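Colleague: Take a look at this one; I'll ask things after.
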Amino acid sequence: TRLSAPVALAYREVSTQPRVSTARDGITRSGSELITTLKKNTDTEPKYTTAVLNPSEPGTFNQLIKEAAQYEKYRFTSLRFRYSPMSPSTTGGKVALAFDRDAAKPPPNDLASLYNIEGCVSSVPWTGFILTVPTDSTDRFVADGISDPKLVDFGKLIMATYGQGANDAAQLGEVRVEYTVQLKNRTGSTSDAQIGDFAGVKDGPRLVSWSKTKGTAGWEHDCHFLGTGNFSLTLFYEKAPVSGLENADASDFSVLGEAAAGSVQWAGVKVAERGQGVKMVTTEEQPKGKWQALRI
Amino acid sequence: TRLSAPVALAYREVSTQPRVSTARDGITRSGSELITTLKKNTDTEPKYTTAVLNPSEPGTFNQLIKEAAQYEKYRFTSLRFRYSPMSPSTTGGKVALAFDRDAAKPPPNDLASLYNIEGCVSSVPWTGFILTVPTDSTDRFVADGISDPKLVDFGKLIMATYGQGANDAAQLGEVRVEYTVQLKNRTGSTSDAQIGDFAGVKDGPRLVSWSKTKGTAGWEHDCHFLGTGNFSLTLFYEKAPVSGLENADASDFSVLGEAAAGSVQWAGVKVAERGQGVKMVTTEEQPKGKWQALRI
Amino acid sequence: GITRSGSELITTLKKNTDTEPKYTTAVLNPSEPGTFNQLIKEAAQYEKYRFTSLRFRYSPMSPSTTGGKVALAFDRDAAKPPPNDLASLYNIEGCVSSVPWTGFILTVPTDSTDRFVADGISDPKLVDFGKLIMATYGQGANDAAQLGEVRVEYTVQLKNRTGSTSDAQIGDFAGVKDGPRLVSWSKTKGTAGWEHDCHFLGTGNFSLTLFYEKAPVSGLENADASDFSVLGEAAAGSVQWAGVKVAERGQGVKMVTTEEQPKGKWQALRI
Amino acid sequence: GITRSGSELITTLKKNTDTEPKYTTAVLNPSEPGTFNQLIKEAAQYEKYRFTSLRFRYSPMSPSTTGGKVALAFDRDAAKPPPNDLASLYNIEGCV
């Protein structure tokens, strides 16, 4: 029979109270977080935005990271993502949420493959839906450095948007986690400051992801920031580079220092959307030095 | 009647399991920590070692700091210090524990005044004792920057040793907190990295305490570290100083950088006992610059 | 499959006369020579294990008038470096400490997962079950030289089976090494020339044989080993056979060639 | 105490043109290099043993056009010299 279509739907969001408790082996923390807000995509093919599901991941969790710094292993007993629409009912396109159990595989390349992923749900941008992912009973180590994501990561969320018309809402919605993690073991509190050199060494929460790319001037190292917020980045060059730190695509980038042998720079980068970062240029592949990312 | 004296007493310490729980306004965390180990003092007058009682204090608490970073107010419903002897029964002198409700007053100057403090307990170094401090029902803000300690700090513990003979144990014992804090409110997770200039500004956990002192070469700023562990200290000089960073009395001090206008240094200081630090010299009182302490 | 319960001596803690605590680690893997001296032989013939029951004991050796303390903690992540301050060590789950002159125990809960016997190049988080941290601090100058002994009483379940791993570790100067990780070489240029010194990860009587293609600057020389005796003759195209006794991990011998990565061959064995 | 099971390789037999047998023995003790190549390492840690089960499988390797015979027998006395004639060899219990 008849089924009406409202001009818009309003969802009432109130920040709930996390439920912490103590068990025999550790603690059981429950809560909800916000990952990101999906943007309009005026193209048929999807545009993806990922978020690795693992405690101590700044990109995904903001409060569970601190509570997971005191523990060594975790187990997501129940997690579930939700979508809150904030666009009118006259917006086209679609929004898709899928959970890839492999945290290293890049997102698919065509819409047909995206729908083959098990549990991939989707709906119009102007209505809400929930994707609940089955869990398992395997303990995994909380991220602490460079390691195979198959061994530590529980999975990776994938958010896609496509089909929106030219004159549509700038932003379509926002995802929201609803987890219940089982932190186990215990250890001395660990600092939250990724530190490592350019040789592929990383020690700490995954705040940065460097990537080389050969260029005419030299090898460009791009410091992509996985999270979104205020960050600081201290660099130390053993050899004089071609250029210091430059704003690649981030916002409000400022650096206090000089580029030269033995010099140290200090850039207070600021990120508005996950993936933005800075860059540097050197003539030596795999340069010698150190860097330290921080959430300041 | 007869009362025997053993050659030594052995206390069995096992790291218990913190008891976390959720209440209407926040969480109630219980646990135990280690502050420091008292050292021998072959002098009649006392030698003091303080520890400010306030969550988010790196010197006192090591695990509660992370859990208190997510909250805004606290209330110690029950705290109690304990002393574990690790010296033979042939060691002289005494050990005193007192709780000063004013966190800014310096420790007393003579043994007579130390015993006037309410609740000041003491015993021989080779036996254990417990100092339990009455609490109140007043909420206080978790330390976040430069503020009057009368308004935020709950108190300050004072540990004194004296009277030990020349040929006695190098270390007499170790104190241990047993608290039950009531964290309230909630806020976005705050980073744990003190940052501030030399004008008296400090934003973050109290890891450092600068102190000027006029000298022949210039004003010396001493970077005393309240805690004990591995720290990093990034400095930025707007004007060329007399000298860069030098090891004052700490252990394993290394610096990567240069001293000059606009330059930045990066010192991985390491501390074996609370109070050790580094130093720098400048010709300008209240120099212009920035510093950032971290637990790396 | 095979179930093998037993008890073995990891090491003997020593006086820590300096202010800072000293942490000595022993990774818990059946193929590790640092922690196992008898289970290594049987684990060499298997490529999977599971610790059904694990537990550590401390046996006092010092007089009753010894100050300081000794701590024993188990850290599930074998990759993490040893703690930096006492508070972090004491915050580890199930950390037991006591005065040196009295013994205690530390029971380690165990899970039901199988792990590959260590090879030496894989991720520690994937093959190792954890590690043990032994701390000693607060000892004066009048205390005994040795505080106690740490022992592991285990019950392992080695599974599968394969060709026995070589009981001796052959290697090549600045190159490939195969067999159990008995020694590890290091190089540092000096006045005479490039100096190559080996460090013995295990403790006991060893037997190091070497072969020089070109005449070296100097032959095998004791660095910090307890005992030492060379029966060879350093020269071009010759071999030097030596026996080194190690009391503490890290002790070893040294040599000088003045040419980086000299062509030769060496062999190590725990006699 | 410990119980172990394995399958070792003693040796490979060789041709013998002469019609008279040519014997090659192998004493059966856990700490015998001639017989066991892997059990010796674990037997060095113990000073007693008891063979709960024991078998000897002969796995052919020669073509189908080779004559002669191959015999396996177990002598419970480890010092007796091998027999000097075929009939004595076949009188041993269980010889196949």
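Residue numbering in chain B adheres to Swiss-Prot, whereby the residues present occupy positions 56-351 in order.
Structure determined by electron microscopy, 3.4 Å.
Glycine is treated like the rest: Cβ placed from N, Cα and C.
From Swiss-Prot, for reference:
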- B:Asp208 to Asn: In strain: Infectious clone UK (VARIANT)
- B:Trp274 to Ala: Complete loss of interaction with host AGO1 and AGO4. Complete loss of silencing suppression (MUTAGEN)
- B:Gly332 to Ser: In strain: Infectious clone UK (VARIANT)
- B:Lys343 to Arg: In strain: Infectious clone UK (VARIANT)
Colleague: Where B:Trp274 (mutagenesis position) and B:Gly332 (variant position) are concerned, what is their Cα separation in Å, rounded?
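Modeller: B:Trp274 (mutagenesis position) and B:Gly332 (variant position) have their Cα atoms 16 Å apart.
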Colleague: Tell me which residues of the chain lie with their Cβ under 8 angstroms from that of B:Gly332 (variant position), as long as they are six or more apart in sequence?
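Modeller: Expected: B:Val263, B:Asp277, B:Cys278, B:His279, B:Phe280, B:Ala303, B:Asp304, B:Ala305, B:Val324, B:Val326.
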Colleague: Using Cα coordinates, what distance in whole Å links B:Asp208 (variant position) and B:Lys343 (variant position)?
Modeller: 29
Colleague: If you draw a 10 Å sphere on the Cβ of B:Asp208 (variant position), how many other Cβ atoms land inside?
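Modeller: Excluding its own Cβ, the number within 10 Å is 20.
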Colleague: Who sits close to B:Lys343 (variant position): which same-chain residues at least 6 apart have their Cβ under 8 Å from its Cβ?
Modeller: B:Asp252, B:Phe253, B:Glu293, B:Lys294
Colleague: What is the number of other Cβ atoms found within 10 Å of the Cβ of B:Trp274 (mutagenesis position)?
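Modeller: Other Cβ atoms within 10 Å of B:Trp274 (mutagenesis position): 19.
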Colleague: Using DSSP with the three-state reduction, classify B:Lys343 (variant position) as helix, strand or coil.
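Modeller: Once the DSSP labels are grouped into three classes, B:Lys343 (variant position) ends up as coil.
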